[PDB]
Amino acid sequence: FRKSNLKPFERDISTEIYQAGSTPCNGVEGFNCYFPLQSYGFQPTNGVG
Amino acid sequence: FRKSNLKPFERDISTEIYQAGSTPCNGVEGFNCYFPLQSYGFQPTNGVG
Amino acid sequence: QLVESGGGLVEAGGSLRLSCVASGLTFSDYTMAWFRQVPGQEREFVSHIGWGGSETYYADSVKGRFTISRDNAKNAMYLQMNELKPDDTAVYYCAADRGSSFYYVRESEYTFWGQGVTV
Amino acid sequence: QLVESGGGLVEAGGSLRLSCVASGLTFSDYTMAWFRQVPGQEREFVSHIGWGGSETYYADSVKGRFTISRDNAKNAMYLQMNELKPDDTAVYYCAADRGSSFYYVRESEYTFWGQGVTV
Amino acid sequence: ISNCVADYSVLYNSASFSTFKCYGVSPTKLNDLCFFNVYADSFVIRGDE
């Protein structure tokens, strides 16, 4: 989740809580408020892709 | 993964191996060949969203 | 996305007119609302208008005072006040959505939100 | 995406001209290739051309025979044959990509692929 | 990467790369033209992306 597309060669390590709707979150991580840092499901039994 | 956007009120249960590149897969599930049926990471410790 | 106009200091009993203009929405298959902001407290709901204006609701503390209307010829709707009590001086927010909801009082049921009117 | 022309029965020693036209690509910052299809066997590589045509390579079994060229004035490139052995009669596939690859012989390194020429 | 000899032979003999794609420059004519700095951006993603 991010407000705007990243400018080339720009790194964004900020972990602020994303506000998808119209209610500001203020760091609560609840309904319509998400944590952008999604993990990866890396296991040896995955497919090639 | 799907070739074309789904027409409204259409269900596609086909589990054919997706060909993302130019090499036809013929059901091998390897490099540049993916299984479209991705699972969901549903655990009680997830966030609200 | 939702540019709105109107607002200002009032004579505490006169009338005022507020507007909210949609610049990137068809406005013919969308449903809007009016919500109120007060510092130090949560967001409040005031008014709501459906497609065209044939099914409109109002808050229990505002019923009978303010009138809502919409017009597709300019992609905007008009909210007119008639009392302007010295207790309703707050921040005005314009919302919109594709459809109308049964939980139309909930703020989460308005994906689109506009700018703010003068406090 | 990649519409190609040319092909047909040949006199087994004459010359032929093949073309591949890009209809939805800028063609000025893309790199193409030519690949060969034979029934009952894998896909083969034949020719490759870089941006403009100043860095072109050819297969070890085809080197010195066929000539490749490109021209941006029409979003197409030209492949011309000079031998047409009775062993190279196969299916022709036109590829393209944004860049050029070191593993340019690999078929997986060509995201875009065209239609087919007559067998 | 700066102040050193930019040998690319290691990236040539290594045949275990799943992808070596070049933009604007030839995949082989890199040694001829040279610049001030070389930047290496290393990260891990999934094959699908």
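By the numbers in Swiss-Prot, the shown part of chain E spans 358-406.
So how was this one determined? The header says electron microscopy, 3.3 Å.
Backbone N, Cα and C define each Cβ position, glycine as well.
Database features, via Swiss-Prot:
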VARIANT   E:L368 to I  In strain: Omicron/XBB.1.5, Omicron/EG.5.1
VARIANT   E:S371 to L  In strain: Omicron/BA.1
VARIANT   E:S371 to F  In strain: Omicron/BA.2, Omicron/BA.2.12.1, Omicron/BA.2.75, Omicron/BA.4, Omicron/BA.5, Omicron/BQ.1.1, Omicron/XBB.1.5, Omicron/EG.5.1
VARIANT   E:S373 to P  In strain: Omicron/BA.1, Omicron/BA.2, Omicron/BA.2.12.1, Omicron/BA.2.75, Omicron/BA.4, Omicron/BA.5, Omicron/BQ.1.1, Omicron/XBB.1.5, Omicron/EG.5.1
VARIANT   E:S375 to F  In strain: Omicron/BA.1, Omicron/BA.2, Omicron/BA.2.12.1, Omicron/BA.2.75, Omicron/BA.4, Omicron/BA.5, Omicron/BQ.1.1, Omicron/XBB.1.5, Omicron/EG.5.1
VARIANT   E:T376 to A  In strain: Omicron/BA.2, Omicron/BA.2.12.1, Omicron/BA.4, Omicron/BA.5, Omicron/BQ.1.1, Omicron/XBB.1.5, Omicron/EG.5.1
VARIANT   E:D405 to N  In strain: Omicron/BA.2, Omicron/BA.2.12.1, Omicron/BA.2.75, Omicron/BA.4, Omicron/BA.5, Omicron/BQ.1.1, Omicron/XBB.1.5, Omicron/EG.5.1; complete loss of interaction with host integrins
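Chain B comes within the C-beta cut-off of under 8 angstroms for the following of the variant positions E:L368, E:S373, E:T376, E:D405: E:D405. For E:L368 (variant position), the number of other Cβ atoms no farther than 10 Å from its own Cβ, over all displayed protein chains, is 12.
Cα to Cα, E:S371 (variant position) and E:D405 (variant position) are separated by 23 Å. When Cβ atoms from all protein chains are considered, those within 10 Å of E:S375 (variant position) total 11, not counting its own.
Those variant positions from E:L368, E:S375, E:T376, E:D405 lying by chain A, with Cβ under 8 Å from one of its Cβ atoms, are E:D405. According to its DSSP assignment, E:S371 (variant position) is coil. Cα spacing between E:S375 (variant position) and E:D405 (variant position): 13 Å, rounded to the nearest whole number.
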